[PDB]
Amino acid sequence: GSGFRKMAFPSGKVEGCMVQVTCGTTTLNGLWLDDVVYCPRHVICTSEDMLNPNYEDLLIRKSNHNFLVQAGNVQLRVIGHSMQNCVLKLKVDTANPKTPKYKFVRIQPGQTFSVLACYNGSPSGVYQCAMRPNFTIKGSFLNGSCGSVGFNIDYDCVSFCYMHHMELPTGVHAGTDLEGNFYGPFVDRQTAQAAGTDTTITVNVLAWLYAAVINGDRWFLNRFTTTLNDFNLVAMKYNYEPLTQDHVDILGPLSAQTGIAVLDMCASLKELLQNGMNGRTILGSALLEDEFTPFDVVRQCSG
Amino acid sequence: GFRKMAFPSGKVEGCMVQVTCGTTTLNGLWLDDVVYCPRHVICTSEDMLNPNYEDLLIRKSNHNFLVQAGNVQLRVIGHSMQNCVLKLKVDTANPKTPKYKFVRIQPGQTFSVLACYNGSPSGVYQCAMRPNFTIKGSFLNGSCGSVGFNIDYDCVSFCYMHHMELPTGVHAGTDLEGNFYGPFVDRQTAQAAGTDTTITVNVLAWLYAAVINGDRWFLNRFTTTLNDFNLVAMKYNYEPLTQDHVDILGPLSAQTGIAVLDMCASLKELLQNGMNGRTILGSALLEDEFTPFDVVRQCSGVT
Ligand SMILES: *[C@@H](O)[C@H](C[C@@H]1CCNC1=O)NC(=O)[C@H](CC(C)C)NC(=O)OC[C@@H]1CCC(=O)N1CC1CCC(F)(F)CC1
């Protein structure tokens, strides 16, 4: 193959935070950090409320004693509850002894993260996802998976970035950050909702081209450059995302490692888009990969 | 809705330690009061071309082995060698030891790898034991002693310990009794593998996974006999399909209503005609590192 593959972060620090939250007969997953459990607010809905729920009214009718929180078979007593956007925050009487160093981050399209898919508070598997430009992810989620989280780990600190809420008609998935704000335009109701037309993650294609150069595969490098605006206007004609200044910056380490300026690599990509690859391959493939971030490439090339 | 998924790695993370001998550092697996690691940790540069391991190990003392679990040193009180694995007895039991067994896997079976550096887990990903007994891994300097495993309920079945990279960029290692998979040797030489083949039963399982996810452009109205399929498979360097494989595909055949030999006729058409620009589950190549069990376990939410 190419020598690259989707690699998840070790999941143990997150496994130590997964619980189950049940209201009535609806059980989903929650995230237990310090003395708070975070979960999707739709745990409070019946099937009838799910079409057009009045979450404020549904929450007023609930009390602490209506929430069953369990780590395994052991009940965790709820002593407070509140709603923040689309997440429920349940205060519990016990601080999770396995709480890692953590933060809540809201990621940008193109960023990757590891998903720990869980059912009934028990982990089933871990895999890497990329946030698409239309603010959906291509996950593997079944009934009961809501409240599963996405995360990255930097040193000993877990950055939680995603909590799972729903599946769209096209089979892709949508959710919130850990403050309960949906990524994209979606809402937590049982209605038909369409993702926007997706586009290719340009910053990650550029990271892939840098990866190819690092590995000595550099036939596509040209002697030209472009402005960022000129590249963005061309990129959009090929259903590629425009680059942001942040994208330019996150390509900084790979540009320094190879000596190829970001805008020079943009000119090389522009020629690939306009001319095609013409039977040639990059890292063994005629298809450009868009789900490895600059961070993923450096991790797999340099450690 | 179908992803390459690793097992949650937490049970294994709690067992990883750092082992140092001389200027060589790699990872060890700490279970109860024993640390398992690759024996080549005892080699020097003047040794590694033809290391007489029994003669090298008798010359070592317990204090020549530095074992560190986080920021704590584990005192080695004894040592022994089993094939290519060194077993360091320490004076403390690991309270994080999971229920476990050591298993030797078959070509075509999959497992999760917890890649580690300096005793610290770094990433987790799914691999298959190739028919030529290599694995297409992601391992850098210092990764030796990283392990591969499966989980069933609460029991971790360790099947792989990492030892080496081959000139082609694939990897080789042992079971936890220290016996290599394949014709490889723990000496510092460039070693080639036998010719690899594609894991046919796994390709078929993945085509079924594609149909389960609504992708059926590759199906056809035709069927084949088992022997006629195998003749074509062998011509294309695919492994033979046995009646046991056909039986193992039964549940996926029953779920989709597509007979195994009908799917074999679809695969035959893909081998002879190619995919012609189209993709299956997002892949431009036929994927052979999902077993039939992996497909079922993912389409059923097993935790
Ligand atoms: C763990 O100690 C380490 C893991 C390797 C490092 C790179 N990626 C990995 O997975 N294993 C080794 O260093 C191992 C040690 C011997 C004693 C078994 N050797 C090894 O993996 O060697 C890999 C290199 C690179 C590809 C290749 O052919 N070789 C062998 C090397 C032999 C000496 C040489 F001079 F001929 C150069 C090539």
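Heads up, residue numbers simply count up from 1 along the chain you see.
Backbone N, Cα and C define each Cβ position, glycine as well.
Going by Swiss-Prot, these are the annotated features:
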ACT_SITE  A:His42  active site, for 3CL-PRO activity
ACT_SITE  A:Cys146  active site, nucleophile
VARIANT   A:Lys91 to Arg (Swiss-Prot position 3353)  In strain: Beta/B.1.351
VARIANT   A:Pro133 to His (Swiss-Prot position 3395)  In strain: Omicron/BA.1, Omicron/BA.2, Omicron/BA.2.12.1, Omicron/BA.2.75, Omicron/BA.4, Omicron/BA.5, Omicron/BQ.1.1, Omicron/XBB.1.5, Omicron/EG.5.1
VARIANT   A:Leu206 to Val (Swiss-Prot position 3468)  In strain: Zeta/P.2
Nearest of the variant positions (A:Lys91, A:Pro133, A:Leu206) to the residue listed as 'active site, nucleophile', judged by Cα-Cα distance: A:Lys91
Recorded positions compared (A:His42, A:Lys91) - the one with the fewest other Cβ atoms within 10 Å: A:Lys91
Neighbourhood of A:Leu206 (variant position) by C-beta distance under 8 A, where only residues 6 or more apart in the same chain count: A:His247, A:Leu251, A:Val262, A:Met265, A:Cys266, A:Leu269, A:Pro294
DSSP-derived structure type at A:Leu206 (variant position), helix or strand or else coil: helix
List of residues, in chain order, with Cβ under 8 A from that of A:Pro133 (variant position) and at least 6 apart: A:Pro109, A:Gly110, A:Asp198, A:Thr199, A:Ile201, A:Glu241
Other CB atoms within 10 A, centred on A:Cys146 (active site, nucleophile): 25
Reduced DSSP assignment, A:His42 (active site, for 3CL-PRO activity): helix
